[PDB]
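Data block below; observations after.
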Amino acid sequence: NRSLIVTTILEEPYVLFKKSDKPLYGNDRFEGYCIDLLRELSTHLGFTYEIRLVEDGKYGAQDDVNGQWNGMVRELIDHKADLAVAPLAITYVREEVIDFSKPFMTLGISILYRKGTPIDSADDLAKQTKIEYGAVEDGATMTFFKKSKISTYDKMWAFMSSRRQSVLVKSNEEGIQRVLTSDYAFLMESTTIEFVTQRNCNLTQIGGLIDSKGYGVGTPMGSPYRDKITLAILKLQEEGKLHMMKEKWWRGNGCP
Amino acid sequence: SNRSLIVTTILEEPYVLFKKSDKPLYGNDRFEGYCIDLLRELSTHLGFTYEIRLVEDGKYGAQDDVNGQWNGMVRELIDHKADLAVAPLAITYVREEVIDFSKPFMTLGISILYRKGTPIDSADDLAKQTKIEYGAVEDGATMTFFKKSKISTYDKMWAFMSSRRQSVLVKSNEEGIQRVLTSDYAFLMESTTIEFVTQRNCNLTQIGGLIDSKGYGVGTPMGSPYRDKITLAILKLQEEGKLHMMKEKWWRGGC
Ligand SMILES: N[C@@H](CCC(=O)O)C(=O)O
Ligand SMILES: N[C@@H](CCC(=O)O)C(=O)O
Ligand SMILES: [Cl-]
Ligand code: NA
Ligand code: NA
Ligand code: NA
């Protein structure tokens, strides 16, 4: 049968290009948690697939003026991909336009910053401007702040929006580099913060989780794959396989 | 006017309780708790009226392996005896095969409730001994997790629970807590419930971490159009901070 087209995005340790000396081709180019997940889904559901990086490099947000979506969300809306297998947050505005499986991982927005400071919460950032802060442009964290009616988060959005050319970044990688090279705190998903702080011993999570959400496999609205992938995810979780996959991709040396 | 939806639920503090009062209470007015607040929010967002009915057999729901029949709130949905189940109802593979669920409104896992002051640190420590008995709610998701598990520790625990089931499987979380307090017994319990119980009884503790991960969702019959509408409403409530506020309201109180 026809191979499914799977849109994804580079994001360690979910999706990475494998390191090698020989050139790699096709699906063999990729590894990571989400790649292992895709392989398990493919064997459980009995499909073959072709992995394609989303061409615009975005997760997906709606443009407030013209109403168009971008990123992996737009690929699904336009039926250019059958699945999005990535650390793609299940959100209200996305669920209105695409379908998602039930979550394979649960997480929330938090703060990545340097250690040793009196900053302990989002409120501490919101009430000042000397320490800049931001988020990935056109992702779920940005959209959370843009939409929020909560005073602290609305204030933070006004700051980020004013300073967006400097403080909104194109990837988590760029946000980490800003934390490491300037006085800057990055609003980042907690699963990713866990990965980063175990490898950057001068960095830490500040405060707890600001919200709660899951990552799910995206499908076009109405796809028959959505409910089948939910069932496969529930089976992999119950059997302990998702936990093993998390340990594989997050485990490492650590910090004193 | 549209037919009111029949909502099946189960008594379980602080999700669903009878209100305390001296005058008698009637109809929906009898009930309070996190899930009742959730139901009220869903009804205003989606535009329905409802009648709350406690599940007749007092069970969450499991399948009988001899005759294939389900029980509990799961069976009420399969048979279209309820439109919705709004309860701490775990989303599980075996249930998702037969009913539909919204996306989760809370995330949790199985853990262990026991008395303080013990070297027992995990399910592995329990499984390797038989002096301390252990069990779970009969015909709920925790029992079914053990019954289905191929993981050696958990399959050893199921063998023990099954052997001793008339004594160690209980009808409700409340009966499990009473067994922990009145005998040498550890209860396999969902973590959000452990959090509630241990903040109010300072002689009790959680043992170990979470053995698994799952969510609670609103149940619907398979194919219901309410499932995806309720998912959207839950996502909106989460993002606005209302689910967090509801958790704080119903779990607030310390040791
Ligand atoms: N995982 C996010 C991108 C990263 C973020 O927004 O923090 C998304 O699905 O949009
Ligand atoms: N919440 C459970 C019942 C309690 C338990 O199994 O621990 C269920 O949905 O079956
Ligand atoms: Cl769903
Ligand atoms: Na990328
Ligand atoms: Na949807
Ligand atoms: Na289902």
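Going from the start of the chain as shown, residues are counted 1 onward.
Heads up, header says this was done by X-ray crystallography, 1.4 Å.
Positions of Cβ are set from backbone N, Cα and C atoms, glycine also.
In Swiss-Prot this protein carries:
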BINDING   A:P87, A:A89, A:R94, A:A140, A:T141, A:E189  L-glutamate binding site
MUTAGEN   A:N202 to Q (Swiss-Prot position 751)  Loss of glycosylation
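When secondary structure is read from DSSP and collapsed to three states, A:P87 (L-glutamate binding site) falls in the coil class. DSSP assigns A:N202 (mutagenesis position) to coil in the three-state reduction, placing it in neither a helix nor a strand. In three-state terms derived from DSSP, A:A140 (L-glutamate binding site) belongs to a helical segment. Proximity to ligand 1 (Cβ under 6 Å from any of its atoms) holds for these recorded positions out of A:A89, A:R94, A:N202: A:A89. Counting every protein chain shown, the Cβ of A:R94 (L-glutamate binding site) has 27 other Cβ atoms within 10 Å. Neighbouring residues of the recorded L-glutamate site, listed in sequence order and excluding A:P87, A:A89, A:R94, A:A140, A:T141, A:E189, comprise A:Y59, A:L88, A:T91, A:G139, A:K213, A:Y215 (Cβ within 8 Å of the Cβ centroid). Under a cutoff of 8 A between CB atoms, and with a sequence separation of 6+ in the same chain, the neighbours of A:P87 (L-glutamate binding site) are A:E11, A:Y14, A:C34, A:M105, A:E189, A:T191, A:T192, A:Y215.
As a whole number, the greatest separation of Cα atoms within the L-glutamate-binding residue list A:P87, A:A89, A:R94, A:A140, A:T141, A:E189 is 17 Å.
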